[PDB]
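Student: What follows is a structure written as structure tokens; I'll ask about it next.
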Amino acid sequence: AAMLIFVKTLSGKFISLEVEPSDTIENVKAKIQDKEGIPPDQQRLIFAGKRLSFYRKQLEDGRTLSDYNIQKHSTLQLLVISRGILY
Amino acid sequence: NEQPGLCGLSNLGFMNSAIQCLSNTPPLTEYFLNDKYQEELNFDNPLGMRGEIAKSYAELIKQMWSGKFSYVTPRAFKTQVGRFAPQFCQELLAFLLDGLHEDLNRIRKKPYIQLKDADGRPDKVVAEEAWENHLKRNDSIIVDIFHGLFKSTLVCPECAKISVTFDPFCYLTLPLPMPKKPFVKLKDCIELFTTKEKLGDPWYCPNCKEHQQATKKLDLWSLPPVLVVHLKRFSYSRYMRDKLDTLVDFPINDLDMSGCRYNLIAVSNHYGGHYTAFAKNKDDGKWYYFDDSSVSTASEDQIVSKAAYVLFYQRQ
Ligand SMILES: [Ca+2]
Ligand SMILES: [Ca+2]
Ligand SMILES: [Ca+2]
Ligand code: NA
Ligand code: NA
Ligand SMILES: [Zn+2]
């Protein structure tokens, strides 16, 4: 079942993505590449959810959004790694 | 040979302080000392650490409570922490509680459930549903001991929509009064924690289909056997703020909240830095001060100081 999630850059920009809970993290980076041109190998995705419950997790390729219990309108944190600097 | 639990931890250049607080959480230490963990180790968990954080922790605790040592050098445990959390400073307790939980999570194949808002349903019904959904994916000794439930109320400033959810927690981070006060009761920080706050970090309103600086109000709905309370004294470098050294007066005995009554069992202290701990030893009932390898007797009257950073409370 397809759902809307958001990806926020360090710039404060929100990227809206249509995803499936079964989508792999690699699929999510592919969708980020489509919207923003950033190559997947340069993307780091963090899921903090709401803070006081679970410790923030670096989303690992091969895992699915389901593994991290990502929900409709959850927000992922995007870190672009370009030439050894985070953006 | 020494009294079990009266065991320091060598400095290896928050970790020792956090271990001493967890070491002196009796139901956690008893679970490991009674070998209840081996059958619950979770090796495949996508969110876990292959069982290695809980294994390394259990072996450390067995050493600290064997009575054979006055202090141990926790190199093996620090190695596993470095392997799964290379970023390690004051967030280590959150990492450990989460890591212990997933390494011991009894749910070996987790279902995915689409969580939902209250949608006008009664608090009791939505909360029971939230906790049932939590336990479908999270069932461990750490849930048993530490996890509670918030009521979260978000209110969109533009359309005035109210969105209520019930959300699990495994510790509380309490704000202190700003501007800085010299003295505040812990009850006042709890009241501040449950006070409405406009988000700076906006929230997506599903009605406006925009991200809005809604107001968020937290309420304590369900409380755990052991409540971990973090006092928010610090701030990121950019704010250029001195650490708040307010005297937060917290109860040694009989902290009352939401109908439960709590007694202090450990305190992590931070000196602006260096961390130490006070803890109550479960076998003689006395208070002790843990400063890395050194363990010494303490008195209750020493415990409330401006250095108190994390408080561990056990339900009466
Ligand atoms: Ca674009
Ligand atoms: Ca009492
Ligand atoms: Ca109670
Ligand atoms: Na992990
Ligand atoms: Na109080
Ligand atoms: Zn709205």
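Numbering starts at 1 and runs along the chain as it is shown here.
So this one's X-ray crystallography, 1.9 Å, going by the header.
Cβ coordinates are placed from backbone N, Cα and C, and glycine is handled just like the others.
Per Swiss-Prot, the features are:
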type	residues	note
MUTAGEN	B:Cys208 to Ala (Swiss-Prot position 812)	Loss of activity towards polyubiquitin
ACT_SITE	B:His274	active site, proton acceptor
Student: What is the separation, in Å, between the Cα atoms of B:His274 (active site, proton acceptor) and B:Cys208 (mutagenesis position)?
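Tutor: Per the Cα atoms, B:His274 (active site, proton acceptor) and B:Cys208 (mutagenesis position) stand 47 Å apart.
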Student: Where the model skips 4 residues between B:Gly272 and B:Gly273, what's the CA-CA distance in Å to the nearest whole number, could you check?
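Tutor: Distance across the unmodelled stretch, Cα to Cα, is 5 Å.
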Student: Given a separation of at least six residues and a C-beta threshold under 8 Å, show me what packs close to B:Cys208 (mutagenesis position) in the same chain.
Tutor: B:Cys156, B:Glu158, B:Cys159, B:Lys161
Student: Give the three-state DSSP assignment (helix, strand or coil) for B:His274 (active site, proton acceptor).
Tutor: strand
Student: What does DSSP say about B:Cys208 (mutagenesis position): helix, strand or coil?
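Tutor: The residue in question, B:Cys208 (mutagenesis position), is coil (DSSP, three-state).
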Student: So if I draw a 10 Å sphere around the Cβ of B:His274 (active site, proton acceptor), how many other Cβ atoms end up inside it?
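Tutor: There are 13 such Cβ atoms around B:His274 (active site, proton acceptor).
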